[PDB]
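Taking it in order: structure first as structure tokens, then the write-up.
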Amino acid sequence: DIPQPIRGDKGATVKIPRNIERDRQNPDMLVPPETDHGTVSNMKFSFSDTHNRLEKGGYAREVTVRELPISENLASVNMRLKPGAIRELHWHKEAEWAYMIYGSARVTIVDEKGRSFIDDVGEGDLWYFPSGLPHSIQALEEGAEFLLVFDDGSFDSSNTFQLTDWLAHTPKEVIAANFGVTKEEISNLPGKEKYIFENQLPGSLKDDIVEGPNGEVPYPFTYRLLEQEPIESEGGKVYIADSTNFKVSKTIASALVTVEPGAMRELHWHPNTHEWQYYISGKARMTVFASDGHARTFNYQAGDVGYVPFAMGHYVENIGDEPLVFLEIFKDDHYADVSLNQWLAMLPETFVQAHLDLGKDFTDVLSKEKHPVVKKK
Amino acid sequence: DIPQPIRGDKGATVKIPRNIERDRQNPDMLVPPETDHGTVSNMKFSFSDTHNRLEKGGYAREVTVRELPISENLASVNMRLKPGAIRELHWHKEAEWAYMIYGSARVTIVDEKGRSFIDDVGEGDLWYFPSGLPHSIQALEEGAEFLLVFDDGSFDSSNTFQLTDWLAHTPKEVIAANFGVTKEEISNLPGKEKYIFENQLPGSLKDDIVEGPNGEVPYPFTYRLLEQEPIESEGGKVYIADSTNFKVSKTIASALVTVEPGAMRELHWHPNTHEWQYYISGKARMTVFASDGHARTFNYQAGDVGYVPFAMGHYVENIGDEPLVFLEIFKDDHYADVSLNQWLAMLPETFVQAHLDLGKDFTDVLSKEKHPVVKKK
Amino acid sequence: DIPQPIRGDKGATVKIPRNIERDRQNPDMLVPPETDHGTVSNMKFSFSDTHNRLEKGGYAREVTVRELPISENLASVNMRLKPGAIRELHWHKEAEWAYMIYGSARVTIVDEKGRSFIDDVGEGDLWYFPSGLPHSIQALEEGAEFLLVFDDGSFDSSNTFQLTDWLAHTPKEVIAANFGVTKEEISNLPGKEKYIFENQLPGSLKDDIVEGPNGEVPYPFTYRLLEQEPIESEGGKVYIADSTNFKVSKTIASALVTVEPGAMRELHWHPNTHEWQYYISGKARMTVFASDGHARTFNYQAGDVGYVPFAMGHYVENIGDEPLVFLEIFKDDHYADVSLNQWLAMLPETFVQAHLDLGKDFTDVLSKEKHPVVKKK
Amino acid sequence: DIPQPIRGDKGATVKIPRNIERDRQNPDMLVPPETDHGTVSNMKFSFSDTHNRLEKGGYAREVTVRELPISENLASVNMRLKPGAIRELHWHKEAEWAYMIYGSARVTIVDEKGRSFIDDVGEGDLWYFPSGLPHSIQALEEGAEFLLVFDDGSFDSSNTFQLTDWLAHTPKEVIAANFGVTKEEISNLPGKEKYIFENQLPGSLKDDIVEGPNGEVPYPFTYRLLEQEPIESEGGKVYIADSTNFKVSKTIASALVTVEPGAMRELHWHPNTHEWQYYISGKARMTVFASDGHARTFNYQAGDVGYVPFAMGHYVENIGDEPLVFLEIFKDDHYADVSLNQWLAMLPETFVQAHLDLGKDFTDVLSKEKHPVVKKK
Amino acid sequence: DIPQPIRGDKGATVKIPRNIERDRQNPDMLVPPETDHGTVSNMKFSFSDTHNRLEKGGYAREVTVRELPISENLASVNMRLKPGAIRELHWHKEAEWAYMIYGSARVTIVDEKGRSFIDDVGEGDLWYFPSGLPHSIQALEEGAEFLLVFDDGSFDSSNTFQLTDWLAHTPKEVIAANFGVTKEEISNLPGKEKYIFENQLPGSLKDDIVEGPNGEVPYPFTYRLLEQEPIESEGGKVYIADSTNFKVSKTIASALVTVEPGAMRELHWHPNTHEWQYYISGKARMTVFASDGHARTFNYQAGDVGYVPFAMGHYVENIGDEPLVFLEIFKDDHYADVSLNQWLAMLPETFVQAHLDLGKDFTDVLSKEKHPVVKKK
Ligand SMILES: [Mn+2]
Ligand SMILES: [Mn+2]
Ligand SMILES: [Mn+2]
Ligand SMILES: [Mn+2]
Ligand SMILES: [Mn+2]
Ligand SMILES: [Mn+2]
Ligand SMILES: [Mn+2]
Ligand SMILES: [Mn+2]
Ligand SMILES: [Mn+2]
Ligand SMILES: [Mn+2]
């Protein structure tokens, strides 16, 4: 059918040419709640509305501050690699966090003490590469598709430093001198960057492990998130990885949230920093409460990026018949939330009653235990 | 069917949950031309991805720098009024330009010399209200739906000053003193803004014209754009309104472009300023050439806002079976373009040949006359 | 008596040590109108709260963006010269406008074509010195006290270039070479700036007029404001000087307003730019209407600077038993206002009635003629 | 010999490894005048301290805000073309002004109305290309070397839009459609930009003139500066080109100054804007007087860029045995200066005497006529 | 001879007046490597191109963001003191790090707990003064010349707070009250700052040590860098001082590098922050790799400041017949580098081979041990 921006006696039918498919995706934007008011910045952007960089071996597309300007501190890439395909040895200024949505990959990293770390990452696993440390990704037999998050919103997929690009823009006599070889011995160096390139599947992980004189890295750069015990509440599950458990992840704190049909990520805020969101699957709405009677509701589905500025009140409701699965990402050394329910539960009941103009029947339902995801009765 | 980000031996199938409806809308983004390269800011945003403010009498939604950050100088509102409905008497810092897409409306404006202008605007007509001059809009019997453009990208639909809001936040004793009336005589003033409100259809325009001691306004604030003779070329039509013909329109220059199926707005740039676009109907692609081998292709359809930063090379191709109709908007006192074809046509042929590594067979097709819209052979 | 921040059942007595003299000066700030709401920047600053630079021959104190940060575009100095005292030959980046409050002075200016202008300025007269043109001020037999306005809020009373400071920081051999004199002939040049210095009263103006080969300046740099015919309305008078009458005053438009006891500068706004205010005498309150239900009331008296950001609604009410006299200053080539009364007077009465929920008894009082200052019945 | 930073009883010998060649070039920096004081930004940069971009047909090097950060509004390129060599058809956001130091060149420009201008420029001639208008340069039989000035300090020699780069990053099917040709007919288009390329010398200018249906350009884009009558004073000559004589040059005002040995560009300032300088030949020093007892002396020679911020006092002294030749450039529609001598000459003598603590013997030397360049006695 | 900007069939001879001495100093700028491409900010500035402030007792010159705008975080002063001469007791906002190039000096510092530290510093020694802690420098019998680095690029050698300047701008009655003395007892206080002043050589260090009731400072403010064991590699030596060994040096990490003739500081980057460089002696070139095929080569010699923005790839090659000696400075709590050689050495050989299109003959030369300085075969 044909939705219209009408809510009771407010609004009217659309009389101009329009985007009915987008309107159907955004029911709470075409017809917002009556409780939305005021100007709030855009908090939603789809990867499907971005240019896809296609290469021999995969693709990459990005959502940055040039797409979603509220998100000044965090940017993201959706990258896909075919089986065996290599994301070329490189480094950048930004720290990088990743979630493996599909398939598997082998990653390498060498630190500033010359210690190497090589590991395989599968679905529901993470990595985190500290700023400036060089690394690579190679998809295994299934290929790989993953979400990358960088701790600067201004991230530009080509301020990125590629091994072969560096060598291509260094005098041959200097490269030769650097390694103690002749110019002739390095004549076959590539003339331009590879970036993403096809390659044969690697061998077993155990055969690739490189030993060295500098020892083992003190902390691993990968994390098995979905192998951890989640916080389980009536309507879903929350798995948290921050610097307290994923020790190297100093600048990125994360949570994977699953919300059953008929459930919602409860009313809460974050007392530490901005939330950046990625919608892996399902369909949601969220109202962002911005203070001073400002609130705006957004719809999200698979492929969408969301955002909640620092300490703004919000919830995330499953509005579909499949599980809703999304990530909550923060540029911090820890994950923290304040639950509306738990806050009020921990105050004197008559004090809460004085605020809400409600009685004991209400304060009696409050829970001193935090349930991040609640289920509709 | 199910589109995939594959172009020959580049790219791969999407393995994660995705937005197939958006992918279908963006065929040149999911699979860009091989000639696209480099980072370019986002130049596309849909009104359908915005919150719709619903009121008794209509609605309004906006695309600003908070949605499309490349557009720092220009912002827009899509506003809809039911028959008789009134957009409340108000003013703002920004100059306002408008295009009537559907229906008709009566506008009022009073200038800083106390001269009034009241007129009816129909489909294909414009208005322009200089910064700070107070005005109103009232839809006639068909209702009205129109595109508003404001000459600051930071425009906020509530930095806007409403008559009733001003009075509601002024002491009653001051209002009384201002008009020489008692407080009792103004006790029925509204306690809050109206913004958009239902009202009876007005009478004939001739009956509303207000005479005064200060004379006629020197220049009209409305323009009948589609009543002008357009530039007609093989594939379409261009109608231009800038300060040279629509004399009051000092800060906004505009063109309505119609592109037939199988036609394209030719390769050109603007030597004066940034282009802001609104897609009224149809389906397009445009490649934005950003210099230094940077180029990025965007898809557009009805409801979309586009942008072309100052002097960037571009074209707009109809990729559908209906006419493509769009506006080209500029924060300037004039419209100007440089045509690629006309530029090369006006140079010595052997000089052009030396640049393009092409011969007389090519330079022979060049035209010294500018054809803004060309048709495919 | 002892005022308290109490308005009906709102507020409470002050329990901490306090500034009762300031509270008495600010009755509409300690107890604002109930109609004030929201956050508005500070729009008030007293010259009495500034450091006074004392010199042999006078003093100078300033209100800049470092004191009143809302005022980014305009800054001011209150300067006083004793009889005969000289404000040293100097220039600066900013254009300078002045109002002579007390006494009289002789000014000099030489333009970029070597044309000189020398004139005497008395009470109620203005000057304006274009950016970069060098000038001086010398008080006559009464001394002089005047208000200077500069067209940058960042003005710093010592980014100012003084003749003697320039020479003191130029090599003596270069000064000698510049003038064709010996180093010995310029040995008595001052070692540091004079800035303000005592001097004998000058002779008659006619005896100082310097003739030259380059002709007369095309436009005078002084204006007799109080010799013009003012706009006279029931409650007071307005005298306007802008580039339309004071031809050289391209970047500063001004109005001197006098408001009788029981009168008020009517509800209005400026459609062109920010208003900067100086309170010469008397006592006022003004409510600044900032949109979106934001309004804040300020008190002013002699020595105070005020401000009204671009297009904000306001009035200025005399709250004392003496005339209120103030300046309205604008960084523009013209003065413009929109009167609330005149605006509504020039619209169809039933349309105004539909907005205000008031009848013909109200619309019947509206005036098509602008009365800048109205008197209480 | 070995200069030392010693001035009387101040300073000391340099004890660390040092740059004696640079010290010899900068005698007034290693040993400044005793009258210099305070912090002043750097106002000097050499083209010899820049990377030279070498191409088949010439070279180009630039001084921008990334080299000389005081100069935010103006940037420059030193470009050299071999005989016949072509600076590829291109356009950019910035207006461009040029001075032909060596040789000659043919320029083309086509405006936004499709009117073409083609002309030959020799030594001492100028051009000016308005922002966004496309143009080219081709060296004649002597080759050419010229100074380009752009009206943004942030200018980047590759935000520049090249014809062949645009076509290389446009889909072939679109180029074909644009011109009404087949893809095969344009298969030989270059795959990358040319920028500067070798070519055969052109024919006579008269044979290249392109006629068209759109008429002659209203104003020429070249100017014969050294064919004008200069202001001649005792020590040198000044030739001025601004929008008053070189009518198209709206954003750049210029003066070529020649200063004989033993002469100096007199003590002056500019009341309009910042001065940007290029030293064509000879050796200079200049003291920049920055107000508040801040002054700093700089040395310049051939290849150096200088700067004088808006209204700062300065002189330029020939400190060599050959003529000093330099350009004074301003981002404005006019050239203006205030002469120290002429300023004081046009004031009452006793008033000047009261300031300088000097007598009639000094004021008697002052000249009411402006002499931009004076000669040492 | 006369160098020319010619590289094979690219470039051309210089036809305009030029700076041949500077061209000789910059052979890799006049004729860059063919591998340089793109726009890179200036990364080079000479102390010889700065104003030298001469005082009785020495001199000081500075390179700040006003000279080298890429360096926003770090600024430097080259200061020279004669025997016995004193850099006046002072403090500033910035932390200060120093390297003693010539001679020796006694420093004092008193901390916020009233603990004093007095020590002698000789050639190759460092100091570091935390932000805000007051200090002095007095040259011993040889005099002293040293490089100071401050942890803000905006450092201004006179935002610096001098003891005697503070007292000169404090009311005498307050100074008297502060110390319990009469105004007469302090009448001989200086009227202006000393800054640098001549004085008799001090006595032995042991005789100056001041005891107090507050104890010993926990960490020393001086460091004997050249007394540490360096990292020695085939072509040179590296001595590192950061907060891990020079415990107080929290905001500055440093390395003194010596590179033998025929050697080079190897291809590396810093994963932590920007590098600021000072060239103590010898002659170098460095290519800075900026990503996305941007690279630019710079020449340096004694007296030059260099810079490498965060994580950019670089090397520093000795291009002379004497040792090259330079400092690498970082605004961080630690020194870190990633070696290109070591990075590749610690990865699987076939993976490196897949990237470089080279075989086992190349990967066989890689070293798992880091050699910061390598020697040409
Ligand atoms: Mn990465
Ligand atoms: Mn959350
Ligand atoms: Mn409006
Ligand atoms: Mn266009
Ligand atoms: Mn002045
Ligand atoms: Mn006003
Ligand atoms: Mn150009
Ligand atoms: Mn000048
Ligand atoms: Mn210090
Ligand atoms: Mn380094």
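Each position is counted from 1, following the chain as shown.
Cβ coordinates come from backbone N, Cα and C, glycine included.
Swiss-Prot has this to say about the protein:
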- A:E328: active site, proton donor (ACT_SITE)
- A:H90, A:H92, A:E96, A:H135: Mn(2+) 1 binding site (BINDING)
- A:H268, A:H270, A:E275, A:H314: Mn(2+) 2 binding site (BINDING)
- A:223-364: domain 'Cupin type-1 2' (DOMAIN)
- A:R265 to E (Swiss-Prot position 270): Leads to a 20-fold reduction of CO(2) production (MUTAGEN)
- A:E328 to A (Swiss-Prot position 333): Leads to a 25-fold reduction of activity and a 4-fold reduction of CO(2) production (MUTAGEN)
- A:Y335 to F (Swiss-Prot position 340): Leads to a 13-fold reduction of CO(2) production (MUTAGEN)
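Checking each of the binding-site residues (A:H90, A:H92, A:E96, A:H135, A:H270, A:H314) against A:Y335 (mutagenesis position), the C-alpha distance stays within 10 Å for A:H270.
Listed recorded positions A:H92, A:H270, A:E275, A:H314, A:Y335 compared with chain E at a CB cut-off under 8 A give A:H92 as the close ones. Note: the Cα of A:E275 (Mn(2+) 2 binding site) and the Cα of A:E328 (mutagenesis position) are spaced 6 Å from each other.
A:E328 (mutagenesis position) and A:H90 (Mn(2+) 1 binding site) are 27 Å apart (CA-CA, integer value). Neighbour counts of Cβ atoms within 10 Å were compared for the recorded positions A:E96, A:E275, A:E328, and the top value is held by A:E275. When the Cα of A:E96 (Mn(2+) 1 binding site) is compared against those of the recorded positions A:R265, A:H268, A:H270, A:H314, A:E328, the shortest separation belongs to A:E328. Listed in sequence order, the recorded positions from A:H92, A:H135, A:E328 having a Cα within 10 Å of the Cα of A:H314 (Mn(2+) 2 binding site) amount to none.
Rounded to a whole number, the C-alpha distance linking A:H268 (Mn(2+) 2 binding site) with A:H92 (Mn(2+) 1 binding site) is 34 angstrom. Here the Cα atom of A:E328 (mutagenesis position) is found 25 Å from that of A:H135 (Mn(2+) 1 binding site).
Under the DSSP three-state reduction, A:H92 (Mn(2+) 1 binding site) is assigned to coil, being neither helix nor strand.
Around A:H135 (Mn(2+) 1 binding site), the C-beta neighbours below 8 angstroms that are at least 6 residues distant in the chain are A:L89, A:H90, A:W91, A:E96, A:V107, A:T108, A:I109, A:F129. Rounded to a whole number, the C-alpha distance linking A:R265 (mutagenesis position) with A:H92 (Mn(2+) 1 binding site) is 34 angstrom. Here A:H270 (Mn(2+) 2 binding site) is positioned 29 angstrom away from A:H92 (Mn(2+) 1 binding site), judged by their C-alpha atoms. The Cβ of A:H270 (Mn(2+) 2 binding site) lies under 8 Å from the Cβ of A:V308, A:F310, A:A311, A:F330, A:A336, A:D337, A:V338, each on the same chain and at least six residues away in sequence. For the recorded positions shown (A:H90, A:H92, A:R265, A:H314), fewest C-beta neighbours within 10 angstroms: A:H90. Neighbours of the Mn(2+) 2 site: apart from A:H268, A:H270, A:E275, A:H314, residues of the same chain with C-beta atoms within 8 angstroms of the site's C-beta centroid are A:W269, A:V308, A:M312, A:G313, A:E328, A:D337. In sequence order, A:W91, A:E94, A:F129, A:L133, A:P134, A:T160 are the same-chain residues whose CB sits within 8 A of the CB centroid of A:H90, A:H92, A:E96, A:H135, the residues recorded for Mn(2+) 1 being left out. Counting residues of the domain 'Cupin type-1 2' (A:223-364) by DSSP class, helix then strand then coil, yields 21 helix, 69 strand, 52 coil. Of all Cβ atoms in the protein chains displayed, 22 besides its own lie within 10 Å of the Cβ of A:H268 (Mn(2+) 2 binding site). Around the Cβ of A:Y335 (mutagenesis position), 20 further Cβ atoms fall within 10 Å across all displayed protein chains.
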